[PDB]
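First up is the structure itself, then whatever we jot down about it.
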Amino acid sequence: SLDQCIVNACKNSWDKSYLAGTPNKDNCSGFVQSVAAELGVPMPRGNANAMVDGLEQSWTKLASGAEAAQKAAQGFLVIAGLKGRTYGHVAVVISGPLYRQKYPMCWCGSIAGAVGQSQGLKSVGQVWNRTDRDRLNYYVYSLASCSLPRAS
């Protein structure tokens, strides 16, 4: 349950517009920027390719989709990302069962529409094409953004 703050940030960010006039549900990078902003996590600016460039330079990379879900379950912000020839994609990994015992659940927006959108119910292995889903990078932030359970 330690990823609840991240899930809450995803829910809140879904209907926000990080770039004015562009719903985050239709903008993968904007969606992640709004989630990170609520959590107080500094992020690289720009589109998905630019965000992945920045994370590659500064964040720890996890070994697997399984490890990504595990870190999310400990309250860490974990971003799945992959650069593209014309457009990349980024998503927030959350705790939950692994699709095909490999691919974690995620939240993400996308200009592509429904295929690239997930409100926690699609895995990264269904959002990304079969030829991409084993090529994903999983970046984890250096501290856990989520908090202690309620004291009372």
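Using Swiss-Prot numbers, chain A covers 3-154, in order.
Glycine too: its Cβ is placed from the backbone N, Cα and C atoms.
Look at Swiss-Prot and you will find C30 tagged as active site, nucleophile, backed by experimental evidence. There are 27 other CB atoms within 10 A of the CB of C30 (mutagenesis position), with all protein chains counted.
According to Swiss-Prot, the feature active site, proton acceptor maps to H91. Taken residue by residue with DSSP, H91 (mutagenesis position) is part of a strand.
Listed in Swiss-Prot is the mutagenesis experiment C30 to A, annotated as follows: Complete loss of peptidoglycan degradation.
Mutagenesis annotation in Swiss-Prot: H91 to A, described as Complete loss of peptidoglycan degradation; the structure shown retains the original residue. Taking the Cβ of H91 (mutagenesis position) as reference, residues of its chain lying under 8 Å away and at least six apart in sequence are, in sequence order, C30, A50, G83, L84, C110, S112, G118, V129, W130.
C110 to A appears in Swiss-Prot as a mutagenesis experiment; the accompanying note says: No loss of catalytic activity. Around the Cβ of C110 (mutagenesis position), a 10 Å sphere holds 31 further Cβ atoms from the protein chains shown.
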